[PDB]
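Some notes on the structure that comes next.
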Amino acid sequence: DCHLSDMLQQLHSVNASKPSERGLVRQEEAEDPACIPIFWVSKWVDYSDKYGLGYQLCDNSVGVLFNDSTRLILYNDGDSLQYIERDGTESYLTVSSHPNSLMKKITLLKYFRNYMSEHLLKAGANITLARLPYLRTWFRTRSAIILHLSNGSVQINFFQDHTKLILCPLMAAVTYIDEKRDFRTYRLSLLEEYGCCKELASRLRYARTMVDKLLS
């Protein structure tokens, strides 16, 4: 990742500068609505002991990262599919016509979509040209799930308190979703500048270490 390189810098820059420890924190002055992200994960399902990691993006498309490290996406038209092999090669197809070699996985995705159509909360449901990204990797920790999409974006959802970061290195920007499910986007360079709350500074410290694991 040219991107993830960028992201660790940005983030380290902001964390080095110790933004909570300021005479007068001015976090709202680092806000920047002209940087809101197009895609994040609104829901996810971890059936990774058997099948893989199911998930839905904010545009209502659905995806799976199977345990064999391939991915099938279903677009929000209900029919278009994109399959992505371990090497990254990508075929496109539909539900109506598609090799039989994909029967089992197309079905697995239908099940994942049926479940996610009915069930979980839709993160960032209150918000509004990019290529639909797919899930590159994920992993869990005691404290959170980390989701790394092909468009270069890392999303970290925290379990305890339901807070979330979407990091876009394209813009040097991060979106915080707090416990009240308020949704504020910030430029990291302005956060370094203007400071932020002790909450977000800890989330952002975690996020650095999380982006380290991702690089490995």
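We're sticking with Swiss-Prot numbering for chain A, so the shown stretch reads 371-498, 505-592, in order.
Yeah, the Cβs are placed from backbone N, Cα and C, and that goes for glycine too.
If you look up Swiss-Prot, you'll see 410-488 marked as domain 'POLO box 1', on the strength of sequence analysis. According to DSSP, the secondary structure content of the domain 'POLO box 1' (410-488) in residues is 19 helix, 32 strand, 28 coil.
Within its own chain, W414 (mutagenesis position) has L423, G424, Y425, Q426, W514, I521, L523 as residues 6 or more apart in sequence whose C-beta sits under 8 angstroms from its own. Here Swiss-Prot describes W414 to F as a published mutagenesis experiment; the accompanying note says: No effect on centrosomal localization, nor on S-phase progression; when asscociated with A-427. Loss of centrosomal localization and of S-phase progression; when associated with A- 415 and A-427.
Swiss-Prot lists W414 to F among its mutagenesis entries, and the accompanying note reads: Abolishes interaction with CDC25C and reduces centrosomal localization.
Long-range Cβ contacts of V415 (mutagenesis position) within its own chain (separation 6+, distance under 8 Å): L423, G424, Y425, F482, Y485, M486, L490. Quoted from Swiss-Prot for the published mutagenesis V415 to A: Loss of centrosomal localization and of S-phase progression; when associated with A- 414 and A-427.
Among the mutagenesis entries in Swiss-Prot is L427 to A, noted as: No effect on centrosomal localization, nor on S-phase progression; when associated with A-414. Loss of centrosomal localization and of S-phase progression; when associated with A- 414 and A-415.
For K492 (mutagenesis position), the count of additional Cβ atoms within 10 Å of its Cβ stands at 12 [all protein chains shown]. Experimental mutagenesis at this site is recorded by Swiss-Prot as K492 to R, annotated: Severe mitotic defects leading to prometaphase delay. Increased localization at kinetochores leading to increased levels of phosphorylated BUBR1.
According to Swiss-Prot, the feature domain 'POLO box 2' maps to 510-592.
Quoted from Swiss-Prot, the note attached to the mutagenesis of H538 to A states: In pincer mutant; loss of centrosomal location and decreased interaction with phosphorylated CDC25C and BUB1; when associated with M-540. In this structure, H538 (mutagenesis position) belongs to neither helix nor strand by DSSP; it is coil. A simple way to gauge crowding: the CB of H538 (mutagenesis position) has 14 other CB atoms within 10 angstroms, across all the protein chains here.
For the mutagenesis of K540 to M, Swiss-Prot gives this note: In pincer mutant; loss of centrosomal location and decreased interaction with phosphorylated CDC25C and BUB1; when associated with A-538. The structure shown keeps the original residue.
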What Cα-Cα separation, expressed in whole Å, is found between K540 (mutagenesis position) and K492 (mutagenesis position)? 13
Take the C-alpha atoms of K492 (mutagenesis position) and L427 (mutagenesis position) and report the distance between them in angstrom, rounded. 9
So the entry has no coordinates for 6 residues flanked by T498 and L505. How far apart are their C-alpha atoms in Å? 14
When the domain 'POLO box 2' (510-592) is classified with DSSP, how many of its residues are helical, how many are strand and how many are coil? 25 helix, 33 strand, 25 coil
